[PDB]
Amino acid sequence: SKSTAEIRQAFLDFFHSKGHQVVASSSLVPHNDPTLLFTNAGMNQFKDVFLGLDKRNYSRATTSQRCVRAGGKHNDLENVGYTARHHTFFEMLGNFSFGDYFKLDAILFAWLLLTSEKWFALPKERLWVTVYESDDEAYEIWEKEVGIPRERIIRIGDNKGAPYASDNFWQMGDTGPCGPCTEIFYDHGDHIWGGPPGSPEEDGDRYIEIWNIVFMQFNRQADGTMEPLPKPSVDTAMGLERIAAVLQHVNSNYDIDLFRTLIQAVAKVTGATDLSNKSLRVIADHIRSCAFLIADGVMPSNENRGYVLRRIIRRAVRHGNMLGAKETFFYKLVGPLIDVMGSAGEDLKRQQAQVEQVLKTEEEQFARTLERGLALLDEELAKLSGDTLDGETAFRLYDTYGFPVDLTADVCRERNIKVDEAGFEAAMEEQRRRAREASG
Ligand SMILES: Nc1ncnc2c1ncn2[C@@H]1O[C@H](COS(=O)(=O)NC(=O)[C@@H](N)CO)[C@@H](O)[C@H]1O
Ligand SMILES: [Mg+2]
């Protein structure tokens, strides 16, 4: 089959022949907005280009952007380990048109790359597409120009039950370029639970969203009002891991080449006994986020981005501990991570030791309170009559043991236990008021 690295190459090449300028992936730290926690999409570095504020010598580009969706408007952290298609760290294979080609060529390029016997050649019967309800052009293009069956062109209205809370209307974040979009889904077939988009069981992992194609029409200014973009443009992202799963004839992103090997490296250093465990996937994912974030200059901390990183690190250590890790293990996964990435882990080779060091200190510190905190937790769980852990307990784990609220929640989740988040909030606010009183 085509390997992950081969797929990334083919994609960039294909769009290069179609006149797309290959641009280097930006860092996970976004200096284009301070507003933004981490790079969450390939279009981020081109945000101001779509607006017309930032000007380039190319009218189309193509990138393989590294993204972390662990925060803000794009937060997939809690999905990690429960689906076979979600990561914190993942790569977006995307093509961009700035004032150049619009819908017809955008859809044509996508179909060509996916279906062509000469490129990488998915079964046509398997593919499904979605369009925004109002998008008649897109529908007609798929139906007439491409030749897709009407039964497989699902229209999606503002179906999240707010104007337009739509899977087919994509917005950058709180502000920025946006517009209706069309998505390409692949059927991994009958054995997986799940139905097509717009269907009750649309969330299930059978029909996977491979490629989103956003027709950039509008800009969201500040206030809610939606001004038009100077020139209609195209923004697409195909998930490298998800398409690799299709091409490599697997169903889970965690069965693709680089995850097969990465999970084995996790089993080695944790003493894990079976390779089909939730925690192995979680750790394999988290090492990608943490290692790359640090390599891009994010130092673990208690403030802002550093804290999100710290949280992910600690959550990963917690899983390793559960698997039976006898000693510091997390930093040992940097090496194997560098191998299974190669071209894409460039910056990560430069600093390897700096990253291994940061990840080592971090785990070494959390381990100082980890197991004692887990005991505190287990005690309190037994005292529980109900399915909800009191907020005071959650606050104690945070205040004393350095357990981020979501980490505690992740532990309780595995036992069908909720954590009373209102109480945690109350306890947290009560300390801010004590700090405010004492300090004045
Ligand atoms: N958490 C995630 N883990 C793995 N892959 C993801 C994740 N989120 C998105 N992707 C992949 O990236 C693709 C694009 O993401 S998208 O939000 O739907 N669309 C966009 O980001 C638009 N900005 C396109 O420029 C998706 O189709 C999916 O294949
Ligand atoms: Mg989506």
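The numbers used for chain A are those of Swiss-Prot, and the residues that appear cover 2-441, in sequence.
Cβ atoms are placed via backbone N, Cα and C, with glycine included.
Other C-beta atoms found within 10 angstroms of the C-beta of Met44 (mutagenesis position) number 27, with every protein chain shown included. Swiss-Prot gives this note for the published mutagenesis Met44 to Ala: In mutant 6A; abolished binding to lactate and protein lactylation; when associated with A-70, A-171, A-213 and 236-A--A-238.
Listed in Swiss-Prot is the mutagenesis experiment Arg70 to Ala, annotated as follows: In mutant 6A; abolished binding to lactate and protein lactylation; when associated with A-44, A-171, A-213 and 236-A--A-238. In ATP-binding mutant; abolished ability to mediate protein lactylation; when associated with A-171 and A-240. When secondary structure is read from DSSP and collapsed to three states, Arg70 (mutagenesis position) falls in the coil class.
Around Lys74 (mutagenesis position), the same-chain residues six or more apart in sequence whose CB sits under 8 Å from its CB are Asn41, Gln172, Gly174, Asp175, listed in sequence order. In Swiss-Prot, the entry for mutagenesis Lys74 to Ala states: Loss of alanylation activity on tRNA(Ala), protein is not acetylated. The structure shown retains the original residue.
When Cβ atoms from all protein chains are considered, those within 10 Å of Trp171 (mutagenesis position) total 23, not counting its own. Swiss-Prot documents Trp171 to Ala as a published mutagenesis change and attaches the note In mutant 6A; abolished binding to lactate and protein lactylation; when associated with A-44, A-70, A-213 and 236-A--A-238. In ATP-binding mutant; abolished ability to mediate protein lactylation; when associated with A-70 and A-240.
Note on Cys182 (mutagenesis position): other Cβ atoms within 10 Å of its Cβ, all shown chains, come to 26. Here the residue is the original one, while Swiss-Prot reports the published mutagenesis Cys182 to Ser with the comment No inactivation.
Taking a C-beta cut-off of under 8 angstroms and a sequence separation of 6 or more, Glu184 (mutagenesis position) has the following same-chain neighbours: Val130, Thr131, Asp168, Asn169, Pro198, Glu210, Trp212, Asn213, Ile214. Recorded in Swiss-Prot as a mutagenesis result, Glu184 to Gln carries the remark: No inactivation.
According to Swiss-Prot, the mutagenesis experiment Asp188 to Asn carries this note: No inactivation. Under 8 Å, Cβ to Cβ, and six or more positions away along its own chain, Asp188 (mutagenesis position) finds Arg127, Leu128, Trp129, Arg207, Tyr208. In this structure, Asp188 (mutagenesis position) is part of a beta strand by DSSP.
The annotation that Swiss-Prot gives for the mutagenesis experiment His189 to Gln reads: Inactivates the enzyme. Within the same chain, residues at least 6 positions away in sequence whose Cβ sits under 8 Å from that of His189 (mutagenesis position) are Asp206, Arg207, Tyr208, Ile209, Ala246, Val247, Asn252.
Cβ neighbours within 10 Å of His192 (mutagenesis position), excluding its own Cβ and spanning all shown chains: 7. For the mutagenesis result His192 to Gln, the note given in Swiss-Prot is Inactivates the enzyme.
According to Swiss-Prot, the mutagenesis experiment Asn213 to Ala carries the annotation: In mutant 6A; abolished binding to lactate and protein lactylation; when associated with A-44, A-70, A-171 and 236-A--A-238. Around the Cβ of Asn213 (mutagenesis position), 22 further Cβ atoms fall within 10 Å across all displayed protein chains. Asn213 (mutagenesis position) falls within a strand segment according to DSSP.
The Cβ of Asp236 (mutagenesis position) has 27 neighbouring Cβ atoms from other residues within 10 Å, across all protein chains displayed. Under mutagenesis, Swiss-Prot gives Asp236 to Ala or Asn with this note: Decreases affinity for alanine without improving discrimination against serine.
Quoted from Swiss-Prot, the note on mutagenesis experiment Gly240 to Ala is: In ATP-binding mutant; abolished ability to mediate protein lactylation. In the shown protein chains, 23 other C-beta atoms lie within 10 A of the C-beta of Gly240 (mutagenesis position). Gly240 (mutagenesis position) carries a strand DSSP state (E or B).
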Spatial neighbours of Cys182 (mutagenesis position) among the mutagenesis positions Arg70, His192, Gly240 [C-alpha, 10 Å]: none
Listed in sequence order, residues with CB under 8 A of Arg70 (mutagenesis position) and six or more positions away: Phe39, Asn41, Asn76, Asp77, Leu78, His88, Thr89, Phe91
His192 (mutagenesis position) and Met44 (mutagenesis position), Cα-Cα, nearest whole angstrom: 35
In three-state DSSP terms, the structure that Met44 (mutagenesis position) belongs to: coil
